[PDB]
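Q: The following block contains the structure, expressed as structure tokens.
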Amino acid sequence: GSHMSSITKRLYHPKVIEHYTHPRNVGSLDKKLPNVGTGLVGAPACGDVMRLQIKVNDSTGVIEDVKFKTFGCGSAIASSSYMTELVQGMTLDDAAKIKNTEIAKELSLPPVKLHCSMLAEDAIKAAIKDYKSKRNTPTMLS
Amino acid sequence: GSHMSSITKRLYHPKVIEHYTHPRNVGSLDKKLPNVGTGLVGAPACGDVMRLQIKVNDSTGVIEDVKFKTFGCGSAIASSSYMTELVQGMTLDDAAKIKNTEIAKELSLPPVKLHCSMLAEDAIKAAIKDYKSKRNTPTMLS
Amino acid sequence: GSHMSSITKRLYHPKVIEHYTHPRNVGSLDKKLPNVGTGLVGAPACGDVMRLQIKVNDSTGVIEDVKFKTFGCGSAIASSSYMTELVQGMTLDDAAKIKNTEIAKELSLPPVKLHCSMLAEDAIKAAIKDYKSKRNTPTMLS
Amino acid sequence: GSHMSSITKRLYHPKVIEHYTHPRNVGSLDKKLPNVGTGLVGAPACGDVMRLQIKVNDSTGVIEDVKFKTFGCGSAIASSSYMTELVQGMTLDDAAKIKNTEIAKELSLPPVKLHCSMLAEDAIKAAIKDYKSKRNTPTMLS
Amino acid sequence: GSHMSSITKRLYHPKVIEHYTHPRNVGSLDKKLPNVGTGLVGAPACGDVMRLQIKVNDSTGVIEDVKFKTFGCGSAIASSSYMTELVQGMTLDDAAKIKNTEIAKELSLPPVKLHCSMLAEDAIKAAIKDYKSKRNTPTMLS
Amino acid sequence: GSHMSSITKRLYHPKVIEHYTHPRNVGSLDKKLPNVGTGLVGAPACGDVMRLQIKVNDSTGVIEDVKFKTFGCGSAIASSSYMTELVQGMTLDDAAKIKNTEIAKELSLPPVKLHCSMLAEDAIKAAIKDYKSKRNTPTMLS
Amino acid sequence: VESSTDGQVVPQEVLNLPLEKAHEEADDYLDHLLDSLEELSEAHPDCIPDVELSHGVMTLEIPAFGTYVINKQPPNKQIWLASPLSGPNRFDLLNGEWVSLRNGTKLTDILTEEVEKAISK
Amino acid sequence: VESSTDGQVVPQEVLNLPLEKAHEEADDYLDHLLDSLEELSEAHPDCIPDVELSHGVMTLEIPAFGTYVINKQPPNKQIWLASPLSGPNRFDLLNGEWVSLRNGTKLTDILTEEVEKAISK
Amino acid sequence: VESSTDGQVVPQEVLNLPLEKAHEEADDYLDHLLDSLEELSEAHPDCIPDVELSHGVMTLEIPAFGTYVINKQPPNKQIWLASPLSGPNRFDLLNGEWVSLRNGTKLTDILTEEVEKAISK
Amino acid sequence: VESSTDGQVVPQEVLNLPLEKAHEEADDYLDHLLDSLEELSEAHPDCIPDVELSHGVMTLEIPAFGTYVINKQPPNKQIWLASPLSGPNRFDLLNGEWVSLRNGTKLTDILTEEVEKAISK
Amino acid sequence: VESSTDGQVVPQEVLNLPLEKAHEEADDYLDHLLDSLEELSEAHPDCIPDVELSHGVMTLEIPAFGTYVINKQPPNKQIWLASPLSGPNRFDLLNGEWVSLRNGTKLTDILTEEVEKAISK
Amino acid sequence: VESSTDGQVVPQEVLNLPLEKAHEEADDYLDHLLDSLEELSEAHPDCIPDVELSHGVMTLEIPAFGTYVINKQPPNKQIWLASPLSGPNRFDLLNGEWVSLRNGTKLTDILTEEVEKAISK
């Protein structure tokens, strides 16, 4: 991808960071209040917190919806978008074995070395693990 | 494996650290002033700090003397002592060669799965490499 | 096998230092104040000369700087540029084992020992051997 | 085997030894006078003593000059002489090869074994090791 | 290995020959006056001395009696004792059983090396060789 | 090793250079008057020139006569002489066409070089190749 | 008991402390090599064919700016880096990284360089 | 920090949070077994007299009590367990670690428990 | 100075100046290594309760710290030391004694440390 | 110039005198062939994804111009070049380069025509 | 000019500059060794009675001091050249030449030496 | 002083004390025979022009009276002997050197005498 956009234009204006968060000012700022209990991953030293939240139809095993949070680089937004599209309409099988290559490929030809480029891989992995736990099956998880 | 004797032994009453501070405790304590610029390593996650200062005859490449600082556990002092005794009168290469099972053998019976019992390997490697670097050869550091 | 770009246009870039000076030619020119003191190579059969001046941390081993003088083909200048870039910010060992089919590939084609286009291999090797004397070891020099 | 030739007479009484030292006899004689901190070897039973003083260019590792003292056997005078001629203008490495060959040939009628007649084996080993110490690369000495 | 004891006990206080000799020190004492010849070996560098005196029944080639002197290490007294006991009543050449090998084990546990505080090896070899000379057999002596 | 003389004594007086130059110096001399267009060679900064002039019986390529000029070392004359003897009365191919070895043996102890004291290989190659081109056979030449 | 041998033991603060980068003695390098192999192939402007590994053999593919193979050579003169233009140069392990007995030190720097000279032009 | 994959790349604070170990490259099994083996080696001062590594083949001397030897079988289900303690078992991967095909549980768990059950009394 | 040669020849001193350790060339080293271990151990059966030395393999049973085993590595980088300390360490000659292809450490000296640390604790 | 005659020794001439050059046979001819091949290759009309000379067997994947494959024939007119546009030929020395005994021309020349036409259009 | 670089090009000022001793591979070393042998042969009416080059053998004969003849030595290190006085020491590549893994001693020079000591005494 | 098995301990007077002829093994004897040949070879004007030690075949050359070679006999009365005068003989042991069953025969003395007669006359 020549342009994800990497820069992210127009009227963002510094990444999707600002656009998402908010609340402005308010002097009571902090992440609150609902959460669905799905996977969350974030490094404060890397400045990006990613959260993929799946919904899963138990009966067909199909990922009904999956929506994302992207923080950090604006390059990452496009990867997150495209992955969630693919994953929806696709079974649990697809939503597992999470790449790795997928994140790398979207941005450019895969470098085969990605240090804190995206935590998106981790976010979704946490999410499906959580799903398996709650429905009871930690032996398919291990 | 037998008692060295271990931690809070003897007549200190608790370990090396308390006895030789100056100032105790005091929660504002500082270590000053001369240092020799040799290796420094410390993991406060594992609660230990070690500083080995070698003195080296650069003619024969033999350790004239080596003294230690041990912060960690009272049992750890015994390992630092035994090594410094051994290492003196032997070559720079000989001074190292510490790892896992050896550190464990010194401290009692090895589990050989140990996680950060001691820093001594990092400390000594640093000290001998530092000497060679000051000598103006950096080929043996790498 | 792509443009440098150094298509010998307009007359600005062939050949860098020579073009800057002021006076030209003048057939009694000497390069001064700057001197070599490290790698020197030149083949005045085709009128190409290269002079690399390295600076090397004694303790770190890291190549702080290298400067390339090229009095040769316009295409050749790029080969030097890319190599000096690469070597800087990377250790001593990077400088070491430089062939001779890195620089040649960079110009366009890999053949070893180009006739009047690659003096850059010879230059770097000379410079680092010179440094080995100043390192104060003759063991690895031979 | 061939003649040096050495008269080994008269009033010495035995061999070269008297000419070098000076004061003669005197039964209170001392080892004197120039020294450069290089090797000294002597066996008390074979009556031989050798002192090789090297001068070494530290910019190439080349033996500039080497002068000798020989006390003892007539063959040993030739051993010192021929090796010292050869070694100059040649590196450290060359000196060690030349001395080893020189000891085995000089005694003549090769019985394989070591000899005390020429002390040159011990004397060069001391010199090259001493050189490394002063050159400050003791790690590669050992 | 076990306690003789090497030092002091049982009321020697040094060695086992000093406790019968008298004259002490005296710095003018010697081995005098009748002797059986046999193996004798004095090490002045290691400072230990051992003297095995065999008596031999000529007809059957059997050791009637064998006594020892041990000077030096306290550990060596035990090796000498046990060997001299054993070899009596057995054919001498077969009986001795010594390369090295066995002497080292007796001392404490073998270093699998010649200790240099054991001279019993040179002593026994000499002794059995001496017996063959007197018995007038040169065929199996060499 | 032999002397032809290789100093080419006497009243020449320095080598075969002054023998044919004659006139001395003169700094205006030229090779005159006729020429046959055969091989000529000369290597400046070796201080030698050789010109072999062949006559060839056009049947099987037998050399009817060949006379030479040698300028250079006295030793150098010997290759031109000896080679011209061989090729006369026989075909060129079976008495020529040897490079390094022919030159090496003839000068004295083999250098294992054909450069540049004796030019004789290059001199013959030029002459016989030129001949062959005119002959109109050049598909077994090149 | 604790966690977990051999790399694992460190506090994870060892990425600025001096420790062995990784020894072999026959297992580590082949895995490391594979990771490196994939990495070098990709991100070039010119076409790079797919690297194919057939067991006991390995081809590294680079664009038509020259290409070398990486193979093991049996005991003595191990792991020849047969370059078509420069010939083979042999390396015997010497300091936890393969060091040529015909040159300076470290194998990895050669691979890095020649590949990035190709990515460039 | 950058390079290569996968353990090396992480920022070292996503460790606690779910990650994938990965084969890296498939030698993997030997390394994991070695880790387990080291735990077994010591923590008993009265048992486990010798652990032998004889390159590819692997002997583990264990004192009076049923003795088992485990080593890597050449690919055909690549672990063999020799045991007159509960008889043979065979293992295949089910989630990137070996799971018993006749107990339904990883090999490492059996070893840990069985050796340390002795250390107890 | 005469016989046996090159050792056991003296003009009333064994040495007075250093002498580089020779090869001579395969067997000598194996004898030296085995000797070093045994020498260090001696007068104590606590450190190592028993040793068995077969032809071509050395076992040292210790249940008091685990076990390292010594065996000969196949041609090139000869001698193999397997130690649970850092895993197997491979050595090649570089000074007329076997020097580690990790940092450069003689095996002889590693044996020094490990045996006497056992006698200690 | 001292060593090594005569391809590394010059008194500044012999590059203007007629004397035979090259030949090893095996290494020198291939090396020269490669130099010529790569030099000719530049400014190709369509990208060349690779040329690999693996071990005296060469695959040259060129979708731009001729798809000749050069290999080494076993003893009997050693070397093989097959040119897909004028067929197979085999070459043996006659002038100090491999020369066709089916034409009377060198393999070096075949590369010249077919490659350099590609640069044109 | 062109070809073949750096010994064949004519500026004649690129030959006094430092450059690696060989670039391919074990051939150059052997050539240098033979070259020394030819050089050595003259100036002896006896002390060299012929040098013979045979497949997998080199004979330098010296009957005026006795001699040994060398042959290939199996992998690990190849070919000892160290004369009786210090016993056999095998030789391995270390940087552009075969250097014994003890000292700076190189094999070609040891043969050079023994022959010119003969002229001496 | 310390080291080694046996009689290698030098108190500076072990050279006048009796000690066993070999401590390792059969090779010692062979080394002595070779050593003697090296000493003998100098001081022959044409009597010995050749001595090459091959791979267990040793040639002694006397062109002026004829000669024979000595070699190892396959297992069963190991080491061959040759003479034209007294015919061939073979060996066993009686000191670990060789036997003297018929009739006082040692290849060290046989060679010694015959070569040194040449130095004489």
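Shown for chain J, in order and in Swiss-Prot numbering: 52-172.
Per deposition record, electron microscopy, 15.6 Å.
Quick reminder: no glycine exception, Cβ is built from N, Cα and C everywhere.
Copying in the features that Swiss-Prot gives for the protein in this structure:
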| type | residues | note |
| --- | --- | --- |
| MUTAGEN | J:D82 to A | Nearly abolishes ferroxidase activity, slows down oligomerization, impairs resistance to iron-catalyzed oxidative stress, no effect on Fe(2+) delivery and cell growth; when associated with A-79 |
| MUTAGEN | J:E93 to A | Impairs resistance to iron-catalyzed oxidative stress, no effect on Fe(2+) delivery and cell growth; when associated with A-97 and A-103 |
| MUTAGEN | J:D97 to A | Impairs resistance to iron-catalyzed oxidative stress, no effect on Fe(2+) delivery and cell growth; when associated with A-93 and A-103 |
| MUTAGEN | J:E103 to A | Impairs resistance to iron-catalyzed oxidative stress, no effect on Fe(2+) delivery and cell growth; when associated with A-93 and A-97 |
| MUTAGEN | J:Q129 to A | Impairs cell growth and lowers aconitase activity |
| MUTAGEN | J:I130 to A | Impairs cell growth and lowers aconitase activity |
| MUTAGEN | J:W131 to F | Lowers aconitase activity and no effexct on interaction with ISU1 |
| MUTAGEN | J:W131 to A | Impairs cell growth, lowers aconitase activity and strongly decreases interaction with ISU1 |
| MUTAGEN | J:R141 to A | Impairs cell growth and lowers aconitase activity |
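Thinking about packing and proximity, how do these listed features fit into the structure?
A: Counting every protein chain shown, 20 other Cβ atoms lie within 10 Å of the Cβ of J:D82 (mutagenesis position).
Classification of J:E93 (mutagenesis position) by DSSP places it in coil, neither helical nor stranded.
J:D97 (mutagenesis position) has a Cβ environment of 9 other Cβ atoms inside 10 Å.
Around the Cβ of J:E103 (mutagenesis position), a 10 Å sphere holds 21 further Cβ atoms from the protein chains shown.
The local packing around J:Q129 (mutagenesis position), expressed as other Cβ atoms within 10 Å of its Cβ over all shown chains, amounts to 16.
Residues near J:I130 (mutagenesis position) in space but far in sequence (CB under 8 A, at least 6 apart, same chain), listed by position: J:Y80, J:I121, J:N122, J:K123, J:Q124, J:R141, J:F142, J:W149, J:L158.
The DSSP secondary structure for J:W131 (mutagenesis position) is strand.
In sequence order, J:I121, J:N122, J:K123, J:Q124, J:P139, J:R141 make up the list of same-chain residues 6 or more apart from J:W131 (mutagenesis position) whose Cβ falls under 8 Å from its Cβ.
According to DSSP, J:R141 (mutagenesis position) is assigned to a strand segment.
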Q: C-alpha of J:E103 (mutagenesis position) to C-alpha of J:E93 (mutagenesis position): distance in Å?
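A: If we compare the Cα positions of J:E103 (mutagenesis position) and J:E93 (mutagenesis position), the gap is 16 Å.
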Q: What does the structure give for the C-alpha distance between J:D82 (mutagenesis position) and J:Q129 (mutagenesis position)? Integer Å is fine.
A: 16
Q: Please classify the secondary structure at J:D82 (mutagenesis position) using three-state DSSP.
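A: The residue in question, J:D82 (mutagenesis position), is helix (DSSP, three-state).
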Q: Could you state the whole-number distance in Å separating the C-alpha atoms of J:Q129 (mutagenesis position) and J:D97 (mutagenesis position)?
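A: If we compare the Cα positions of J:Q129 (mutagenesis position) and J:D97 (mutagenesis position), the gap is 32 Å.
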Q: With Cβ-Cβ distance below 8 Å and at least 6 positions apart along the chain, what are the contacts of J:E93 (mutagenesis position)? List them in sequence order.
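A: Set apart from J:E93 (mutagenesis position) by at least 6 residues yet with Cβ under 8 Å, we have J:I170.
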